[PDB]
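Everything below concerns the one structure shown next.
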Amino acid sequence: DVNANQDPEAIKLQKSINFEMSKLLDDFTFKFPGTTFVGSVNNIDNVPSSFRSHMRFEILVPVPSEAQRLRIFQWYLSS
Amino acid sequence: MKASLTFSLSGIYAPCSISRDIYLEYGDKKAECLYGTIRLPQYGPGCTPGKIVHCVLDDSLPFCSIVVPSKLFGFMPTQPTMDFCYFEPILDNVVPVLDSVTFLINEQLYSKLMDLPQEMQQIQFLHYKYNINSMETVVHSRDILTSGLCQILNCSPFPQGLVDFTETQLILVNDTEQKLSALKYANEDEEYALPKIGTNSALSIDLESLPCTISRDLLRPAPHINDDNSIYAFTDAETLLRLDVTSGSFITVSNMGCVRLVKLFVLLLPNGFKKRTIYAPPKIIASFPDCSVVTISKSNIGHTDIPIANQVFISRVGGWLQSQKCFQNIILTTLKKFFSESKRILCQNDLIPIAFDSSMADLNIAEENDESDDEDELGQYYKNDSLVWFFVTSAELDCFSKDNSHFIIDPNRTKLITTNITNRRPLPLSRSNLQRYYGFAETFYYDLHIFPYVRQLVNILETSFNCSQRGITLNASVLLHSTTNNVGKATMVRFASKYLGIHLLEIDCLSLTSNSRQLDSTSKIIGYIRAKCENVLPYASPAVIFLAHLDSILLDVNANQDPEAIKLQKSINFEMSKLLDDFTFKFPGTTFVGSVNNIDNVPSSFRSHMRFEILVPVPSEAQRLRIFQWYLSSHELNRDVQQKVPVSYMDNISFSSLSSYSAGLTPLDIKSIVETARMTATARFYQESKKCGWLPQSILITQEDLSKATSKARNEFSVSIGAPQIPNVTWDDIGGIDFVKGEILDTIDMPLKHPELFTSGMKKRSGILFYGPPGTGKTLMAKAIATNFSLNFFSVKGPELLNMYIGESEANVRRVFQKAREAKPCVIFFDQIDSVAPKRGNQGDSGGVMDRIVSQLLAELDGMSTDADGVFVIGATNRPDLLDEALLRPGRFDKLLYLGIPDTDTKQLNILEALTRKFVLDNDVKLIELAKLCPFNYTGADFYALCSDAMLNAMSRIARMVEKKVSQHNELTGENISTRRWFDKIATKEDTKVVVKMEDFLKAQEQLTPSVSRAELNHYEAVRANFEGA
Amino acid sequence: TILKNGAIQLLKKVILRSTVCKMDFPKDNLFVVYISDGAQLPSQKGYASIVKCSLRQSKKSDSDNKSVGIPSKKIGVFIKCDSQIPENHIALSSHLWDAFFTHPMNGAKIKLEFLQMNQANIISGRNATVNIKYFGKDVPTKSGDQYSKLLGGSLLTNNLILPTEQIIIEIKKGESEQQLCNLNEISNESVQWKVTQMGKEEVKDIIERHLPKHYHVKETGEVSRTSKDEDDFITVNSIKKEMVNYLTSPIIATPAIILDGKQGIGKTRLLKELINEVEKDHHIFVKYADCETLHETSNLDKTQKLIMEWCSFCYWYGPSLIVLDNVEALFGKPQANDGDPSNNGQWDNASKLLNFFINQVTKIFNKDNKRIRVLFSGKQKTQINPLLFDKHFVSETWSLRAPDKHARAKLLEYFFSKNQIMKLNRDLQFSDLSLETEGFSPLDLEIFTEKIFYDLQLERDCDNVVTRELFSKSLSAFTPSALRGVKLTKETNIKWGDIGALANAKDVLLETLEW
Ligand SMILES: Nc1ncnc2c1ncn2[C@@H]1O[C@H](COP(=O)(O)OP(=O)(O)OP(=O)(O)O)[C@@H](O)[C@H]1O
Ligand SMILES: Nc1ncnc2c1ncn2[C@@H]1O[C@H](COP(=O)(O)OP(=O)(O)OP(=O)(O)O)[C@@H](O)[C@H]1O
Ligand SMILES: Nc1ncnc2c1ncn2[C@@H]1O[C@H](COP(=O)(O)OP(=O)(O)OP(=O)(O)O)[C@@H](O)[C@H]1O
Ligand SMILES: [Mg+2]
Ligand SMILES: [Mg+2]
Ligand SMILES: [Mg+2]
């Protein structure tokens, strides 16, 4: 994300990649059919707006519930 | 269309004979009286605005020729007249009729007019006197009906048009001051066949620069294909007669051992140049340190000039441009182009001027071609922006060595050969305006009699110029500094340079490296400076090195810095200091003319050497007048646009009021205003042309437009300082606050309107604060002042100032006051002063910063050395007792205005009406009982809540009604739409217009509480008693 | 002057400027050029060429020797009169551009020459012959008669390349003037054609000429390129009208215009359509920058060369325009401060470029008003460097406010159409469909439409585009760009109802929150 307490040169060179990543996503999406960009993050709030908005689908992956951890157990104890 | 021209001594309104061909093929056959328009082409930067005329058929005129009265332009056809004009017969014969025309008349004719008995009889007398007819005769402006008798003072609707002599008002003005005696129809100042008898040898006469370029089409004679415009000279006809030859072949000009060959043509009649003087272009004038008077002689042998053009020697004159790497190529190409002409003549010691385009330095248009490669028409797109000279020394003599005075250069025999760089002085501005001649971006022509500061600079530079023959190293550095940007420092420097004729070096902040200067930036800077200078100084005498924006390069030591970073700063400082003095004694006459936008930050090690520091104030009232007079001038607006219709201002403008109304604006702002005015005028012109109405032949700036363009410029400035967009409250909403209203008027506006009685340094009591119970107008009054008074309005958002750290609050306060002080007519609105200025030194408080900040307030707000008191301060609080006394004093806050509850039915009705003003009230019932039924404990804000509640109820009624209507419609149909869809499919505007009936008021008034209890109100009453009761 | 052929004569040279106003005519002609109405045409036919643009050639022409110097090529042209095109401009139809191997840019100098001649007008004066030889990778052999029908049916001159189909026109009949020859005035019985393939050695020799391959970027053809992801624009707002009316005015106040906006609210597409419009009916040359793509901005000396090059080109061409998307990257004040000398805060590394650009532009604007103008755009007006407002560069301003109710209908209609498969049922309508979409903008709308397409395609178990009662559900899952970045909450699930005696308050709430 944009840094409010950092030297201007660092901020500018970071903005450079921030923009170019959007441009790269655009050009790859254009170039071939089927190309599916599936990124992952560990805290949505940190992603810049220039990328937070342009992205289509956001999926919240929760800590597994009761119904699920049972299956996970049944898996990891399988022969 | 181009028509042959000749003149006659007929009357001003006499019909203008036109040839049969034009009258038939273009003249309208249905018109009873045909009207056309004529343009006179004259020696200037543009064609004259068209003048309209009435024309009639005449078979005696040859092909495409016209005849007009010379008295229409204030002269007689005694001298050679012009031979053609541009003409167009008006399509549909459209002409406008002026409602009023203002005439100036002599005393005798005015006495005759009173003596004439009756109005209609006087009208007929004027009809006979000056051939003025109703709906038939067309009038113009700035014209003279007869020499020294009457003149057209003004014409309001249009510069020219028909007169409804039956009804058009004629504003006759007696010439009480005898100004009409100054009128003069190009008459001779007497004439003698032989003022001196047998003076064939020579004649002595003045030389002055030809004010503008010359176009071949305007020339009476028919010179050959080439080698004409370089040696032209123009004069009056009689001067030719004194030389015994009319437009003779060649003339010679000789003084101080310098003899040159020149060609003399006749100056064409309509131009208004001076008398008995030589007018020549810069090419010839540059050769001389010319005396105001100069002698000329016949030279018949010039017709027998000799082409000895072999191995000519050329030299680049010293100059700023000549030493630039990139320009050199285009300079070479344009010089070769100039010498490509077949028959140019030349003689030793001649300066040959060479113009070229500054921005084409990189546009190599094409390589040389075997055939069909030429520049003539290709160049028309671009016009030159820079000028240099070339100094010529010697040439071959060959078998024709018997004479070498004047010779031709032939491309078939001449080759390009050059020597090293020579040197020579420029041309002082006082003698020849080169920019004017070549249409360059003219440097502003200061007038030393008016502008103080420029005189100091020019005097210093001219002193250093004159000390050349004294021969001592007295040259001194000069530093310009200003309180604000865009005050024309570089312009005034260029003015001085051109005036004294001093070559100017313009180094600037287009440097190479300024960030991370550790990367050998010191070298990249100083080596660049030394290289740039060393290629010019040895060839300029005197010389000027001008360093624009020197402030941003010679930065001073920072309070907080890296211990080693500052070392580079020190190094650059010192080396700059060294190179400062090095040029002083390495060359004679060198002057260091630096510029800075704030002298406080210049390094003392560098500044201490400085011995002259001129502050350049923002132009006061007197100067702005001149600045306007300049930028509005013909030679400024008409330039650089190339619009097919010339431009000008309407004479009804007024410098004196305009200047006073544009206070505080810098020159750049002025030019912005002028440009915007030009835009709006052009838009008006093309809008009218789009319309079916009469089309003026010129576009006229109008003061009625400047009056609002200046306002827009001021709003732009107000946005610059970042002021908020306060809502558009009006001075009329304030209601029952008449006392406070007048109190405010007596201070905010009274010393601002008719600014003469208060025009003094007095303590004009710029302090005022409102105090009292909540919700009685304190913020609204401020909001009104913010836009109804045109004073810049600064908002102090409560405890905005307070800040994280120890000292940044003390920086914020000072920054606020500094920025406000930048724009003198400004206001400071301390909203809820409580949060910022609590009572100093109370026991029930901690941290102490609230004491420091209030102390700083007490300091900066009043302090000492205060001046330009226009900075008002308006404060507000719910309760003042928490303020410190030291604020409750004159000079800071003199009168505390208690905007109390109105307690008065007059005031109550006033506020109720002011609140209800702008929305419709049904008049079937009278509102006064609303005042009578409320107890006086109700408050200005709660009457607002009363009104809004009543409105909301009455409009909820309309909401229910429309709900019923939409439900009914849904029942009628298949219930296929909601209310939202109903509002886009269907509309019942008149039904939605809610009108409140006072029954709603009588409902609402039962439900709303007072905004304060008796407990609080008694408190504020006691507060007032303490502060006001005394 | 009489041409090398004694039956042909030269009249006069003239220079004009190109335009792309799309003057059209049937296939019979390839070299028609449209002069403007005015001074009568001294001749019906003529010759033409273009004065090639070039750099200063500094550093030995940028380390490229350019040893193969060529004086371009001379062409012959029909000339016809038109009333629409302005006086000083020349219209150059679609053909004869590829001959010059230059893209049909708006503005470029044409050398035009009027030709006179007596004898060769006579029909079937002599037999004509020419070879249409394949130059590069070529279509298989085809009859010469249909080539003549397609190529130079009325007029032509030898040495003409054509990259449109990789061919060369040649003839060496002998004792021939190697100059202009008319074809449509000659009967078919007095003309001959033939076709062959050009030798590889000669092909590579000719390739040494200045022949910039226009389709080096892959394309399906001269009429179709995949880049056109979006090929329409919707007149949602007046601003496009405003700028067209003001920018093209005969006289302007200040060189610059500033176009502010909001995240994805329209700027780039609006400017791209303003280009696509202004380039056509007003004969304005445009240079597009997109400063983001520009590298090494802070290298002041290097960037300054591009800064100069921009304005140099723009001045050499006719009335032009400069447009920068996302300016603040190239001329933006950092605005972040903790401690700094006031002068360096005024003048940091970035602003130097701004001052240079301003000075350089004003140098022209002050001596040719209509020549060069600039049009910035950036996230926010005030955010931009204060020099612009101080030096009085920008005079008038505009803001793309979020589109109003009445406007959104068109946008949604167009985006729905764009996918060409989504459509509403008879029972559903656009104008109501939009009203729920408050606070949106075109980015929001386009991603929302894609979201609807996905949710209808799989998640409804239907093939056809069922398109009601899922709209609200999908919207519920959506977050507009603006909201997307800040701390809003919708966590509370408690329904609109569940009221108690709180009616006496719920009324008020309705009367102050919803009404
Ligand atoms: N007093 C003035 N009279 C006329 N024109 C002026 C004046 N001051 C500035 N100008 C105009 O400003 C331009 C050159 O002066 P300019 O404002 O750049 O001065 P400067 O001293 O270099 O300013 P700064 O250092 O504040 O940028 C020209 O367009 C000139 O017409
Ligand atoms: N006498 C009045 N004339 C005009 N408007 C009034 C008057 N009294 C109240 N109002 C209206 O009611 C509100 C009162 O504004 P006011 O200027 O008193 O606010 P304030 O200074 O923030 O008040 P407070 O004393 O609560 O801090 C405004 O919306 C104003 O329009
Ligand atoms: N009025 C419109 N008509 C047609 N399509 C539009 C319109 N507005 C937006 N679009 C489409 O939606 C897209 C939204 O991106 P847009 O061009 O508005 O953003 P941008 O200016 O590039 O953004 P940023 O401000 O982040 O640099 C456009 O590229 C275009 O495809
Ligand atoms: Mg300056
Ligand atoms: Mg208040
Ligand atoms: Mg964009």
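Residues 201-715, in that order, are what chain C shows, numbered as in Swiss-Prot.
This deposition comes from electron microscopy, 4.1 Å.
Every residue gets a Cβ built from N, Cα and C, even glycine.
In Swiss-Prot this protein carries:
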type	residues	note
MUTAGEN	C:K467 to E	In PEX1pA1; no effect
MUTAGEN	C:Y488 to A	Cells are able to grow on a medium with oleate as a sole carbon source
MUTAGEN	C:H495 to A	Cells are able to grow on a medium with oleate as a sole carbon source
MUTAGEN	C:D525 to Q	In PEX1pB1; no effect
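Positions of the features from Swiss-Prot, shown on the structure.
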residue	record	DSSP (3 states)
C:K467	mutagenesis position	helix
C:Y488	mutagenesis position	strand
C:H495	mutagenesis position	coil
C:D525	mutagenesis position	coil
- Task: Going by Cα-Cα distance, pick out whichever of the mutagenesis positions C:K467, C:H495, C:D525 is nearest to C:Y488 (mutagenesis position).
- Result: C:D525
- Query: C:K467, C:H495: which of these mutagenesis positions has the sparsest Cβ neighbourhood within 10 Å?
  - Reply: C:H495
- Message: Using a 6 Å cut-off on Cβ distance, which of the mutagenesis positions C:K467, C:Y488, C:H495 come close to any atom of ligand 6?
- Response: C:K467
- Query: Can you list which of the mutagenesis positions C:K467, C:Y488, C:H495 have their Cβ under 6 Å from some atom of ligand 3?
  - Reply: C:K467
- Item | Pairwise CA distance, C:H495 (mutagenesis position) versus C:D525 (mutagenesis position), rounded so that it is a whole Å | 15
- Task: Please report how many Å separate the Cα atom of C:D525 (mutagenesis position) from that of C:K467 (mutagenesis position), as a whole number.
- Result: 8
- Counting other C-beta atoms within 10 angstroms, the emptiest spot among the mutagenesis positions C:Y488, C:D525 is C:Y488
